Amino acid sequence: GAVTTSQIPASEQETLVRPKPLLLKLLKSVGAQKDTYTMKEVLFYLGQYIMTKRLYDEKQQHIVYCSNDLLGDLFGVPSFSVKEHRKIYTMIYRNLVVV
Ligand SMILES: CC(C)(C)S(=O)(=O)C[C@H](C1CC1)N1C(=O)[C@](C)(Cc2ccc(C(=O)O)cn2)O[C@H](c2cccc(Cl)c2)[C@H]1c1ccc(Cl)cc1
């Protein structure tokens, strides 16, 4: 129910957040059953989502294409690198309240 990364301080990935309605629906579409999460939890579910709807079928280039997927609207970008973790958190932050 969680994924952490070496690029973000360990404590930041425990930050408690309430996803805004769109982020929440994405989380809930892949099993999430609550409204309040830690950032590492959100990242886990977003990761699941990204892979259920095949937004990242090509693993060897580390790009998630999402221009015409909900994730694209959530992030407001057509695509992004899965290696650029700070940016991902940045984009996620916009779509939630920090408890
Ligand atoms: C199945 C896995 C391997 C458990 S996963 O982590 O859920 C897979 C997804 C994949 C859809 C893009 N994903 C990743 O593959 C990679 C890049 C795999 C990875 C994890 C850790 C480290 C490290 O600590 O150095 C390096 N690489 O991680 C993406 C990730 C994970 C946690 C936070 C962020 Cl911001 C990104 C992470 C990811 C990227 C984007 C989002 Cl929105 C969510 C998760």
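We number chain A the way Swiss-Prot does; in order, the residues shown are 12-110.
How was it done? The header gives X-ray crystallography, 2.2 Å.
Note: Cβ is positioned from N, Cα and C throughout, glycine not excepted.
Summarising the annotation, Swiss-Prot assigns domain 'SWIB/MDM2' to 26-109 and lists sequence analysis as the type of evidence.
For the mutagenesis result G58 to A, the note given in Swiss-Prot is No effect on its ability to induce apoptosis. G58 (mutagenesis position) carries a helical DSSP state (H, G or I). Non-local contacts of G58 (mutagenesis position) by the CB criterion (under 8 A, 6+ apart in sequence, same chain) comprise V14.
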- Secondary structure of the domain 'SWIB/MDM2' (26-109) by DSSP, residue by residue, totals 42 helix, 15 strand, 27 coil
